[PDB]
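Asks: Please find one structure pasted underneath; my questions will follow.
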Amino acid sequence: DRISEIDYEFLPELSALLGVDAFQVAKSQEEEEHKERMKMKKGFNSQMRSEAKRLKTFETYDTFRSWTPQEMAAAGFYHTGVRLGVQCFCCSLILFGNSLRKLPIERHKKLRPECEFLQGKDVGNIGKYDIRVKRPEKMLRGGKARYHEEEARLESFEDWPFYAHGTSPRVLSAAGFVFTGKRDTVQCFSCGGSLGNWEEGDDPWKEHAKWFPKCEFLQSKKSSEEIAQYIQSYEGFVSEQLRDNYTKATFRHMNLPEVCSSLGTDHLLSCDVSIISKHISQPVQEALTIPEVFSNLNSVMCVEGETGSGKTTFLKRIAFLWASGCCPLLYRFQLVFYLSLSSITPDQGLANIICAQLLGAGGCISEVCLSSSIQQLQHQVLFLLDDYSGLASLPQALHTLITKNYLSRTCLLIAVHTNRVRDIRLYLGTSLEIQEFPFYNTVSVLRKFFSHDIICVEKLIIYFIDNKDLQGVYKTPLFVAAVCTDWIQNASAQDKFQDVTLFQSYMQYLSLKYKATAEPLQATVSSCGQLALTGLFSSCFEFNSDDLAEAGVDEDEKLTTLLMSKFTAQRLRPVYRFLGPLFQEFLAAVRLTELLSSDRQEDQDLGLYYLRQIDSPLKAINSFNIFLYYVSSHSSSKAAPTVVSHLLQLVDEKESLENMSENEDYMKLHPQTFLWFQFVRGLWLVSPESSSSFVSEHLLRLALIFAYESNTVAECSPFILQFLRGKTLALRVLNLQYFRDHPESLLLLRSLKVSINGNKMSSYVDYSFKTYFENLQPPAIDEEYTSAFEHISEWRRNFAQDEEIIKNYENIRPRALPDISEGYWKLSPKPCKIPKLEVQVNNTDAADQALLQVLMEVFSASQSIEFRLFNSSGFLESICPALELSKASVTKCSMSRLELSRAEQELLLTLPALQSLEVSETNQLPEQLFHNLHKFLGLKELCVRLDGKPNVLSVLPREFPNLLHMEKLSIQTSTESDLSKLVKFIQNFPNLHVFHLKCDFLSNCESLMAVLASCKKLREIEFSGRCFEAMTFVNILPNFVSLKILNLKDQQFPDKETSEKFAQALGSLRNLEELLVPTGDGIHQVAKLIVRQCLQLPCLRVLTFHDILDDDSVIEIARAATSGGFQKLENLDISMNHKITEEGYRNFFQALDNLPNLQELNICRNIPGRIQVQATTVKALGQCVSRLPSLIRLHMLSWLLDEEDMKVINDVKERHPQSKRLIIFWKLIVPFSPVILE
Amino acid sequence: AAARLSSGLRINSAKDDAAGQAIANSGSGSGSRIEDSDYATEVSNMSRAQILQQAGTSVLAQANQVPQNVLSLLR
Ligand SMILES: Nc1ncnc2c1ncn2[C@@H]1O[C@H](COP(=O)(O)OP(=O)(O)OP(=O)(O)O)[C@@H](O)[C@H]1O
């Protein structure tokens, strides 16, 4: 009887615990809201099947789940594919969220206290049609009033079908059966034969002779030949007895229980091994369920697996069942012979072979009493064997049993270690094999042997974090059995990273059991792990017979050997196999750390060879990262630092990533690398510093760990210090130092960020200033040319839709900012001294009492104080109490958004005497700053720059009083120069030491003498004039030799003399590394010289042009390129339009080679767009140029196939970054108007 | 002498450094800002195209957060 509505519930009560390990439970209910949304959409339906089917429903049931299929079993819950759902058939209820503390029966018994074990009498399992029939139909003597006819007995079926109401009483009457009324029983009066347990679709005319071959009523009608047709069906082919009770009693007595050396607290452990039946003659793997497998037993059978995988255990259930009243398969035999003995096999043998189990009490037992009696009945014969080959010579098993069935045709299950199959398979029927161990039976096991102490709770959370690194860990329950020691610390463990702890135990397990002579063991472990050496080498797991010679184990194959490696059944005979990828990965470390045992010297050169195949920093943090922990795990004191030397050696200096990915397909064994690597790479791609900064952490993380094996003192200390030098890191490292102790660590810098908010401003929209460009019209050609394109919205959503995924993870975190002990285990010592603390901030969203009152003490013990800010314009005065200690920030202050006004009254009131200040945007006030600016200031270079805003001269008509140590300055002419601005700037510079000038747009106007006449010894020169002078520029500008850089643009004006005056003096004064060429006047003619003698430059990078191409400029480059002298240059560009012509790029690409000194080259800004053949010439670009990170070409608009030409011939040199072939196109129509033509 | 690192923690730093690199993004308008845009377009274009990969992978990094949080409710 179904029901309706009644949204169910999952327990909020205890769930407040899990909120610790996870983020927040309050958001859990929201997930469970789907359930009623789901459930209602499901059919509430009604009765379907008796449980014994339901196991099949769980064939595809996800293995990783908490609850056990056989838990759902006695619940009879159907498995529906939608989500995970399971289904009360007697009740209506349907469940999703599983509970570890709670068996299913509860949830069913609690919530719907109605029909199940309250005995509304729905279903039956272990079904037989013997305890339906053999014993039962006896009493059915006189079980009815007289029926010679099927109609009057059909009448009895009136009562029968509440269970069914499905299969017709007719057909059974058509078979002449009577419903006695007890349960669903129906009986054939003639033969007296009965049955029950009716699957929808069961014909008696199917069933009858199978269960009643000699029934006269049947045989009087259905004739004969029919039967062997019908006889084809699912189930198997079908003191004499006092000797059996002994057999029964034997297993009935305690032998098998308490098999785990721990204790037998649960002596019958019901968690069951997943069996697969693979077909001999064709590939079908045919997954099965155990109770099914029972009735599948016909004659000989396989029972395949590896070792400690459940071989003996599975058979052992049979007996301890077979004795007891239980599931059908047992109930047919009166005999079962369990002998696992290989020991007997040499013997000529005896019945006394069985006397192993008899424990005497025999002696009438005889071939007389056995052999012909064993063939007296055929079927009740059964054997259970741990054995193989058939090599042992026994008339009993060998000379009779496996050889000739059709004399006997009796059933056997044979425990076989996998390596023993391929000798005797041809005699052997279709497979009985073991897939692996379901992850739940573990969790089933881990329930029993524990008090469920939130040790298992702490487990899965790992096995959520790790996936492949987890879900494949368990293969043999023996691994659980290794854990099953379960005292290891106090228990399995209370400790994190349960991977090692498993493995770490599992080894030293096999020691114990097999430590009588462990010398072979370690030797085997040692000699095989040389295979695991190749784990670092590559992933090739085939391990043919040959490379085993390098391991040297081969067929020597002590029983020990099995515990690691196995074989595999062949399509082609030569073959091999190994246990599992993760277990292997851990074998390596152990074998590895056998090497680097300093008392071994000659050989440890091996490891010295291996560990130097780790050469990238990104092999360290991802590829073998999880591996290196296995190394630190096994913890051999002597090795570890010697290893650490290599790792800390790895970064070198100023080489970011020698190879970003040397990655193999080994990665597949762990997915996260793909994510991390890119994330790493991508991170590197925006900020060369922070990459190395980030990477530095995990090394130091890895580093410190090995030190914390045992001794950080001797060998560890020196290596680290080197690595620490000049670095920049994040405060997470502090608490991350156990190493916090030794010294207040120096020779480095530190970073910190606070950003909680999404962006707010118009700074992007300046595309609006690109609107006048007719952006509507241009797009024309390339059926693909769409694919070249994006629109702001299209991109806008792309970005924002992704932040939404963050937004989830934002809320459920009740979490804000660092310093658990991170400042405190930092500040646990009193005299901490921090040289530099770098602070990037965005929005006030982190303004808060304690969170900052945390950061309050951060500033203490940190000697210099730095800032960069975007979103918040008001965060200053939010700080003041934190800095009311007047901690002398100094350093520099970077700003984008507003200065908050009366804020810097603070920066006034601070009076640390800052070195520098950076404000590039918005507006500024003297009552913000420039009031009395100088007084305690005057130290290092400033930046104050605004868009159109005036009053940059009124900045400092106070400065002339000041006598400055600045010597370095940045500011523009915010007009066409006003003598004020000069008058402002003039007096200053003669009175200061003139280093490193920056001017955005100098309106050259008049008297840049008064600007540049004093100019001396600069590196920074940023001026770009809209109006020129070209006196200084031609004369004194190139009178000061030593210069690295030039920033110049904005319309070189046309005196080709002046150009010469430049060009000559440009060529004459060359010290430079780099520059910005002024934007052309038509310079093009002589700009040859702006190339020709540029070979003279002692150092090269940042080659810069907005102009000057179409002429010979290309080979002018290429000559200077092909011939030396532009070697070590780092950059190339052009922004042109006019001087853009396809015709010469090929000529430019004619010979571009022999400069693998370069990074990027950009060809861009086509309003028109540029699409032509020279994409052909691109096929040679990256290949022969060797080293490049990347390119930017916005003209390309390339054929996707020609972009396949791009993407394919891209990666031949490298795995890493690429040319950017599409912009974010201001949102526009993209017309096909030419396409109108075809 | 007890190993300490956390993966459930690892992701946090990864989250951090992303937002740090929306910051390194820099751009400068102009009174002209057109000729600048010429240059600046690419500059932004690169930066954007750069960023999208960052913030995209940022999710790809945190893409694994959400399920483990949710699935524990199911456990
Ligand atoms: N469902 C289970 N519940 C509890 N323990 C199990 C279960 N299945 C297997 N085991 C453990 O795993 C081990 C399986 O090894 P088993 O004895 O079956 O193999 P074998 O015939 O001895 O050959 P080998 O030991 O080489 O596998 C058993 O010792 C048992 O303790």
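Just so it is clear, chain A uses Swiss-Prot numbers, and the residues here are 10-247, 404-1403, in order.
This deposition comes from electron microscopy, 4.3 Å.
Every residue gets a Cβ built from N, Cα and C, even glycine.
As listed in Swiss-Prot for this protein:
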MUTAGEN   A:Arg11 to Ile  Strongly reduces production of IL1B in response to bacterial flagellin; then associated with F-15
MUTAGEN   A:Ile15 to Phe  Strongly reduces production of IL1B in response to bacterial flagellin; then associated with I-11
DOMAIN    A:464-759  domain 'NACHT'
BINDING   A:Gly473, A:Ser474, A:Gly475, A:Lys476, A:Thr477, A:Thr478  ATP binding site
MUTAGEN   A:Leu840 to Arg  Strongly reduces production of IL1B in response to bacterial flagellin
MUTAGEN   A:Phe844 to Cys  Strongly reduces production of IL1B in response to bacterial flagellin
MUTAGEN   A:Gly847 to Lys  Nearly abolishes interaction with flagellin
MUTAGEN   A:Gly847 to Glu  Strongly reduces production of IL1B in response to bacterial flagellin
MUTAGEN   A:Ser857 to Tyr  No effect on production of IL1B in response to bacterial flagellin
Asks: Where does A:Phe844 (mutagenesis position) sit by DSSP, helix, strand or coil?
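Replies: The residue in question, A:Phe844 (mutagenesis position), is helix (DSSP, three-state).
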Asks: Recorded positions A:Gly473, A:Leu840, A:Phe844, A:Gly847: which sit with Cβ under 8 Å of a chain B Cβ?
Replies: A:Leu840, A:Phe844, A:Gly847
Asks: Across the 156 unmodelled residues, what Cα distance in Å links A:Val247 and A:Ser404?
Replies: 25
Asks: If the criterion is a C-beta within less than 6 angstroms of any ligand 1 atom, which of the recorded positions A:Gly473, A:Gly475, A:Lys476, A:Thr477, A:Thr478, A:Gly847 pass it? List them in sequence order.
Replies: A:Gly473, A:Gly475, A:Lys476, A:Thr477, A:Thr478
Asks: I need the neighbours of the ATP site defined by A:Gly473, A:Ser474, A:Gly475, A:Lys476, A:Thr477, A:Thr478. Which other residues of that chain put their C-beta within 8 angstroms of the C-beta centroid, in sequence order?
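Replies: So the additional residues around the site are A:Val438, A:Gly470, A:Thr472, A:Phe479, A:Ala580, A:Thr641, A:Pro642, A:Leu643.
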Asks: Report, in whole Å, the straight Cα-to-Cα distance of A:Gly847 (mutagenesis position) from A:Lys476 (ATP binding site).
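Replies: Cα-Cα, rounded: 50 Å.
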Asks: Using Cα coordinates, what distance in whole Å links A:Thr477 (ATP binding site) and A:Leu840 (mutagenesis position)?
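Replies: It is 43 Å, counting Cα to Cα.
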Asks: Counting other Cβ atoms within 10 Å, pick out the least crowded of the recorded positions A:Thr477, A:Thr478, A:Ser857.
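Replies: It is A:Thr477 that, of the recorded positions A:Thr477, A:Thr478, A:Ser857, has the fewest other Cβ atoms within 10 Å.
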Asks: A:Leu840 (mutagenesis position): which of the recorded positions A:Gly473, A:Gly475, A:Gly847, A:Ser857 is the nearest Cα neighbour?
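Replies: The smallest Cα gap between A:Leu840 (mutagenesis position) and any of the recorded positions is with A:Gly847.
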Asks: To see if you understand the setup: which same-chain residues, six or more apart in sequence, place their Cβ under 8 Å from that of A:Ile15 (mutagenesis position)?
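Replies: Set apart from A:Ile15 (mutagenesis position) by at least 6 residues yet with Cβ under 8 Å, there are none.
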Asks: Could you check which of the mutagenesis positions (A:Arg11, A:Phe844, A:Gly847, A:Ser857) sits closest to A:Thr478 (ATP binding site), going Cα to Cα?
Replies: A:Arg11
Asks: Could you round the CA separation between A:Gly473 (ATP binding site) and A:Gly847 (mutagenesis position) to a whole angstrom and send it over?
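Replies: One finds 46 Å between the Cα atoms of these residues.
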Asks: If one looks at the chain holding A:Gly475 (ATP binding site), which residues at least 6 apart in sequence have a CB under 8 angstroms from its CB?
Replies: A:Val438, A:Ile599, A:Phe602, A:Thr641, A:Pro642
Asks: Determine the minimum-neighbour residue: among A:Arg11, A:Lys476, listed as recorded positions, which Cβ has the fewest other Cβ atoms within 10 angstroms?
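Replies: Candidates: the recorded positions A:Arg11, A:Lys476. Fewest Cβ atoms within 10 Å: A:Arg11.
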Asks: Given the recorded positions A:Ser474, A:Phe844, A:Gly847, state which is nearest to A:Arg11 (mutagenesis position) when distance is taken between Cα atoms.
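Replies: Closest recorded candidate to A:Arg11 (mutagenesis position) by Cα: A:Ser474.
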Asks: Please name which of the mutagenesis positions listed here, A:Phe844, A:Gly847, A:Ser857, is nearest in space to A:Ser474 (ATP binding site), Cα against Cα.
Replies: A:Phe844
Asks: I'm trying to understand the geometry here, so how far is the Cα atom of A:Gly847 (mutagenesis position) from the Cα atom of A:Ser857 (mutagenesis position), in Å to the nearest whole number?
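Replies: Cα to Cα, A:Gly847 (mutagenesis position) and A:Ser857 (mutagenesis position) are separated by 12 Å.
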Asks: Take the C-alpha atoms of A:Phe844 (mutagenesis position) and A:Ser857 (mutagenesis position) and report the distance between them in angstrom, rounded.
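Replies: That separation, Cα to Cα, works out to 13 Å.
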Asks: In terms of DSSP three-state secondary structure, what is the assignment for A:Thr478 (ATP binding site)?
Replies: helix
Asks: What three-state class does DSSP give A:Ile15 (mutagenesis position)?
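Replies: Its secondary structure by DSSP: coil.
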